[PDB]
Amino acid sequence: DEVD
Amino acid sequence: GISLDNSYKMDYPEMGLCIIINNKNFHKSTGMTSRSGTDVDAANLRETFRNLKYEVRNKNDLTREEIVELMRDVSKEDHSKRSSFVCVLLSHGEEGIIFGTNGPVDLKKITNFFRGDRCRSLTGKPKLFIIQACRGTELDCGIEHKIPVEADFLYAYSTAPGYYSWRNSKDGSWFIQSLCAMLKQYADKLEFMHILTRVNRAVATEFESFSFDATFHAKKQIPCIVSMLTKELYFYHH
């Protein structure tokens, strides 16, 4: 999981 | 016979264009990370909208200048035989901003090209903007006659105003994963706002972040449907  | 004008005319010769801007690799000087998993999103969207009979055009790694020029060129096309218009933006972002590979583009600059007064062949037709990008840096901790120029637009945002948007490196983004799944199952049954409400539920209940960093662990997300539509939208007809 990563954020933009 | 008696006639009802509650739904958009979706029986034109073509459903319309589905422009997908897939920005994965960013210029080193911007300091923006590679968006791992976005290709899964782009491929899922391509297949989903193909089955909805849209003329899909996939564009990869576009600069801020290329995004503006693409949007301008697409808005200058003849959409008279087309029912609607769809634009999917997959990139890094901030509130009201989407990132080109070399820098930011105001979302207003992109959407303004499609205004009722600027794109006449799309006046009165639904213009859908699906945006997978952050809208800020907040984290959700969880719990438990004439017509307006801004009319007929729908903005399907991946996250709430001011919040981060989550993307999984292997499965793709939470929102796009959910959007495509709900469109595949309900496009021949439900109205678009109801399909989007199912997407809101899917993202809200089925996903939770996992991170070794306590600041980014166990976080939630809720999408944001922004509608300026004047009629109901069904992808089917007859």
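Sequential numbering from 1, following the chain as shown.
Just so it is clear, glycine is given a Cβ too, placed from its N, Cα and C backbone atoms.
Annotation comment: Swiss-Prot describes B:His92 (among others) as active site. Mapped onto three states, the DSSP output places B:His92 (active site) in coil.
Under the three-state DSSP scheme, B:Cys134 (active site) falls in the coil class. The C-beta environment of B:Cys134 (active site), restricted to residues of the same chain at least 6 apart in sequence and closer than 8 Å, consists of B:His92, B:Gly93, B:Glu94, B:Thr159, B:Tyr163, B:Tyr164, B:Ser165. Positions annotated as active site by Swiss-Prot, on the basis of similarity to another entry: B:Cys134 (among others).
As a published mutagenesis entry, B:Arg167 to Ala (Swiss-Prot position 207) appears in Swiss-Prot alongside the note: Abolished ADP-riboxanation by C.violaceum CopC. B:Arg167 (mutagenesis position) carries a strand DSSP state (E or B).
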Since the deposited structure skips 11 residues after B:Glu144 and picks up again at B:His145, how long is the Cα gap in Å? 50
Quick tally, other C-beta within 10 angstroms, B:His92, B:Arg167; top of the recorded positions is B:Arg167
